[PDB]
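All remarks here apply to the structure that follows.
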Amino acid sequence: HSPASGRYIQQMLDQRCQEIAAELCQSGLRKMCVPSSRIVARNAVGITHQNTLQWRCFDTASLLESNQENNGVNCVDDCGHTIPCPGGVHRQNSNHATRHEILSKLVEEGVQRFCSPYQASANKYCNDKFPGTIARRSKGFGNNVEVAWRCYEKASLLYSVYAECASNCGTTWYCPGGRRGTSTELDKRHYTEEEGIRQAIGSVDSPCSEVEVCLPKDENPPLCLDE
Ligand SMILES: CC(=O)N[C@H]1[C@H]([C@H](O)[C@H](O)CO)O[C@@](OC[C@H]2O[C@@H](O)[C@H](O)[C@@H](O)[C@H]2O)(C(=O)O)C[C@@H]1O
Ligand SMILES: [Cl-]
Ligand SMILES: [Cl-]
């Protein structure tokens, strides 16, 4: 067991999408008759005129290796936040099935099971103060060593990079969506909020007695062990 998110919500979305592609194929939709290694869920734009961010089931063979403007794909952390992950949508040639309602409902279900109350609290602090941001302890602009608690705009995070987050005991944990400390415009898009985030984390009630030891887990609740 690593002290890290299992990315269980994302895993549930991809499985549900593999099921939907298999049903579509059975319905005659030939382009969806693929092995399950070819299907993932992404939160993204679709083809031309599909311009909002929706949960869709994509054939990875139709995804671009990288994105230009508004066409990147997003994956989801175990608190239900969407974060850039590798790939881009081909606006003419994408092979996908938009399934926003079922996939959103699985995200809400997963958030109840997996999202650390301590992380929920830190994310809420960030969102209230800077709409759209989530909390990580990670890199800032042009410095690839130093970490601090910051409210990060989700578009500036990288799902493939794990960064420190709060476990469900309020202890060190690592979650997808991190910074590299590089020097691009995206690397500027955060608000360092060391005191406010730490207080938000500290205000959460322990799931354990003041005499028990909280051992965190990648799904709620953590272990409470007698001292
Ligand atoms: C421009 C942007 O999106 N984020 C800035 C961020 C914000 O301007 C700030 O948090 C707004 O409240 O500031 C960052 O620098 C913090 C740093 O800023 C200096 O001006 C000051 O000298 C320092 O005391 C300190 O506040 C941040 O990390 O928060 C940079 C970020 O790019
Ligand atoms: Cl997570
Ligand atoms: Cl749906």
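The numbering of chain A matches Swiss-Prot: 29-255, in order.
Backbone N, Cα and C define each Cβ position, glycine as well.
Within its own chain, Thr126 (mutagenesis position) has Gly74, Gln78, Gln82, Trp83, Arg84, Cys85 as residues 6 or more apart in sequence whose C-beta sits under 8 angstroms from its own. Annotation note: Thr126 (mutagenesis position) sits in a strand segment as assigned by DSSP. For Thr126 to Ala, Swiss-Prot lists a mutagenesis experiment annotated as follows: Abolishes binding to host cell surface. Reduces binding to fetuin, a host glycoprotein, ability to activate host bone marrow-derived macrophages and dendritic cells and virulence in mice; when associated with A-220.
Applying an 8 A CB threshold to same-chain residues 6+ apart, the list for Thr220 (mutagenesis position) reads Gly168, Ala176, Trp177, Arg178. Annotation of the published mutagenesis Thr220 to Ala in Swiss-Prot: Abolishes binding to host cell surface. Reduces binding to fetuin, a host glycoprotein, ability to activate host bone marrow-derived macrophages and dendritic cells and virulence in mice; when associated with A-126; the original residue is retained in the structure shown.
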